[PDB]
Amino acid sequence: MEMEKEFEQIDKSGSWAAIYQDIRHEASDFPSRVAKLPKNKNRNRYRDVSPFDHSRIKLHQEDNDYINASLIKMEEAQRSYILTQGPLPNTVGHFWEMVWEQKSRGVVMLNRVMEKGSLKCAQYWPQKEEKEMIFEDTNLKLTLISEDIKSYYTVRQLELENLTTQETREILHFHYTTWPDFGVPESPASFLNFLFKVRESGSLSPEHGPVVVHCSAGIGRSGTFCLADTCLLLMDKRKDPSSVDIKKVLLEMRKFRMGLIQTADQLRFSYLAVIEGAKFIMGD
Ligand SMILES: O=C1NC[C@H]2CCN(C(=O)c3ccccc3)CC[C@H]12
């Protein structure tokens, strides 16, 4: 069923809450035993948001390999994503270790450091060229190279150095700065413009490790970004773009990380983004 008609039918009936609860009921439940070990309590931002054991990213160290991060592998779309929480004061070194080890070219940030008057993630990148950051626990150095500030997002060029080998890499930081403190954006136009900027950079392409995507918990805004990207890629690849079922793609992605899309309003916004984005994909 053409999702644009499915959309008007749900809107006219006001059943968004009912559709959303159906997804919550059918979603996968896999063990997260490593996340719940007592040694890992200060590595989790939220007690109710944990990576499944089968899909968690492992750090390459013998001490403790744990980070709150999941590999989402989309087989038909041929895209992979790492979804993670906003870094904590004691996990900023782990965060950059993961980016290094997974060979990522792009970090996508969908939150502000402070929202609703509270801290939603650590200040984990340098704000001035001449004041670099050193992560002594993981042996990494991070330098700000350049910053491009736009009305709805900022792009930063960063240099990550493995101090152990003196190898250096250029990491692109894509920061969406205008998601409102409450609710979802009224129009998906600026979110789709942002998605297209990340794509145009190479950060989502198979020649690089998976993009790292985060918000505060790494399930709500982060879920909206990967769901919209994968649905638009499937509409490009298939003979019948009308066969793409956003609810079935979301349930496939929930096999790899719990809780993706946190509200009925985030679910409606995801439909709007895919419907408006398709009017490019189909030749405009
Ligand atoms: O695998 C990688 N992950 C982070 C990357 C760090 C910096 N690199 C580049 O900016 C680059 C140059 C030419 C062609 C394509 C990419 C090289 C590839 C590295």
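The header says X-ray crystallography, 1.7 Å.
Placed from the backbone N, Cα and C atoms, the Cβ positions cover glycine too.
Here the residue is the original one, while Swiss-Prot reports the published mutagenesis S50 to A or D with the comment No phosphorylation. The secondary structure of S50 (mutagenesis position), as reduced to three states from DSSP, is coil rather than helix or strand. In sequence order, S32, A35, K36, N44, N68, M258 are the residues of the chain that are 6 or more apart from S50 (mutagenesis position) and have a CB within less than 8 Å of its CB.
Swiss-Prot documents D181 to A as a published mutagenesis change and attaches the note Substrate-trapping mutant. All protein chains shown were included, and the count of other CB atoms within 10 Å of the CB of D181 (mutagenesis position) stands at 10. Secondary structure at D181 (mutagenesis position), as computed by DSSP, is coil.
The substrate binding site annotation in Swiss-Prot covers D181, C215, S216, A217, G218, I219, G220, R221, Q262.
Shown in sequence order, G86, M109, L110, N111, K120, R221, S222 are the residues of the chain, 6+ apart in sequence, with a C-beta less than 8 angstroms from the C-beta of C215 (mutagenesis position). What Swiss-Prot notes for the published mutagenesis of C215 to S is this: Catalytically inactive mutant; abolishes sulfhydration.
According to its DSSP assignment, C215 (mutagenesis position) is coil. Residues annotated as active site, phosphocysteine intermediate in Swiss-Prot: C215.
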Whole-number Å only: compute the distance from the Cα of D181 (mutagenesis position) to the Cα of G220 (substrate binding site).
13
